Number of protein chains: 2
Amino acid sequence: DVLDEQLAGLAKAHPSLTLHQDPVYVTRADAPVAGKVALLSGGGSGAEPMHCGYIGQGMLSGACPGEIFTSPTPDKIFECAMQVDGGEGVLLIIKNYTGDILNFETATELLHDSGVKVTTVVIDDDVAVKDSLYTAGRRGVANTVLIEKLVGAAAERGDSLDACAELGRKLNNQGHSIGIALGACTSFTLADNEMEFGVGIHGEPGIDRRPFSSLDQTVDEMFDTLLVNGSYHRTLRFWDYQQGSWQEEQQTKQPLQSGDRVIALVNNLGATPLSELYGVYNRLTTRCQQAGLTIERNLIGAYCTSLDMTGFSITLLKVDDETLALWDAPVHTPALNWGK
Amino acid sequence: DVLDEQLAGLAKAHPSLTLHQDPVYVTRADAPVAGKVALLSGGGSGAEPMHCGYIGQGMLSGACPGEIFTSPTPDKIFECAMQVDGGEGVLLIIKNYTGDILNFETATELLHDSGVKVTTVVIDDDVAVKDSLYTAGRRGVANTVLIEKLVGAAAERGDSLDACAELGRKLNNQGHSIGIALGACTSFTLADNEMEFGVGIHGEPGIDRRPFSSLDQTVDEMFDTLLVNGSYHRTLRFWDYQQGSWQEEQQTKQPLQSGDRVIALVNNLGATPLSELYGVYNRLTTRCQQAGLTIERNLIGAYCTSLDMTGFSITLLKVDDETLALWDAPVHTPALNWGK
């Protein structure tokens, strides 16, 4: 009943969104939008604004909320995708959790079989831990927001389903994140001035627990771990819609290196005061330019949360002129709004 | 030390702001912007984004940070006002805390005598407690944000200093806020399932400590306290720049009533998950509808915080067409961005 209330709250607060019933999901009020790729994500609740605050022109067309920390059921995904299809196909953005993977996979298959053109981008940006509690491979965290914006802008510009998917997949190969917690959400137990280093957004254990000395020293280790765990080879599944089947591809991520230009996301995991995030960003810019990385754009705030956890995360995403044009492109959503 | 880092972070993150040193304050990078009334506010740190996140076109022209919870010293106010003066005068927005009142009055007299056209608006929107720890009368809280926007928009459009001031004062007479905390920032202590009802943003005590049954019941009593404490007469002091002196004015607030149209702000005091804020909004609209108030616009999120305090606040502001037009007018700040 508390979930239903919050979703009703969202719908009342934002008449540009529509709340659907049996099954529950959220779409742009003007969806389906003819002639553009439709973007769709979803996942466990308690990560707000992700994903419902990202619905709107230049970003998502809809989102499927699940229960707390559990994935949306595939009926929601299926029904949501058919709602938003504008005749150019639907692109499904899936964070790398086993539940999300099972469910989005189920929906995708049925979707293709019902005449909907569809494919998928898997997000696996968290550098900290391979094979966490609810993941095979690497967890999907705050980089989803950056990709949702950039592919959102591509789709909105009129790019095709394949071009948006290739962009999404390429970006997933160049974004890196890590997060820390000084105290669990309401799940696990820390000593005083101890942190969980490399924490998940569902409260999953990190690399270890270790002492907290200062804000600056933490950002340093976080930044160092981004470079140290930067390199990664793994297999990802994508729907091939021409063959109508799952196509395993092998991909490699290169670590960030001297000369790279980046978008930086300093993300409140729930209970970190904004003032502290700006301190984080002060230290992050210093490290970046010592490492020859230019931060071209930033987001600082609460974008990918883990209920009311005390902690924060850093995300660095390699970009170029084309990607910045997509960054600077208009976006009109509850959580992100700029441009005409 | 930590404060300097946060402010440097702010400055690096927003090239449209300028961080001044000796003394410390923040202005729009293009200040002074000639030919518009300049808006200036300030106060203790730990209310982020209030006020530095509100510096920008259509809102504040600069802001003065103090130490944590303590007011900024008059040198910062005086230099900041001088920096932002575009020759139409400066309007100083002052939340009602004895430190703020004192420091801003000092700076004001001195500004007048140095050739700057200047006047003041006092915010006293917190309905819960008369004569708190650091206040004579009622505390100034989240309604400041709505007034900064609406008065910001009037300045941007080209309205005279007097007109902006009158608008400010009138809005101050029509806005109502109340807050609650389920846990203190890091100052005071609650048993489990207990709340501080009518808390200040500096952790001043509320009306009392009382049981937290459920989220809906809390909003109900908050909304009821907006109506019960709605009525309020008191004396406020304003700078009269034509006579060059302080001018006392008795003013009275009507409570909200059936037929009123309002802007609603549901504000995270720092550690309340956004999902819970939408639940609050849901209950608030139901209660408003029953009382025959129409909510015409809303803001939901962290706009006036008290570091990492666990709670939220509700602010309702009585509006009409002219005011809604000012609401819809463009705003371009770190914290609020919309329009062309």
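Going by Swiss-Prot, the residues shown for chain A are 10-195, 203-356, listed in order.
Cβ from N, Cα, C; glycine included.
Where Swiss-Prot documents A:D109 to A or N as a mutagenesis experiment, the accompanying text is: Loss of kinase activity. For A:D109 (mutagenesis position), the number of other Cβ atoms no farther than 10 Å from its own Cβ, over all displayed protein chains, is 26.
Cβ neighbour count for A:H218 (mutagenesis position): 24 (other Cβ atoms within 10 Å of its Cβ, all protein chains included). Under its mutagenesis annotations, Swiss-Prot gives A:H218 to A or K the following note: Loss of kinase activity.
Per Swiss-Prot, the feature active site, tele-hemiaminal-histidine intermediate maps to A:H218; the stated evidence is experimental evidence.
Separation across the 7-residue hole in the deposited chain, A:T195 to A:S203, is 6 Å (Cα atoms). Geometry remark: A:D109 (mutagenesis position) versus A:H218 (mutagenesis position), CA distance 13 Å. According to its DSSP assignment, A:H218 (mutagenesis position) is coil.
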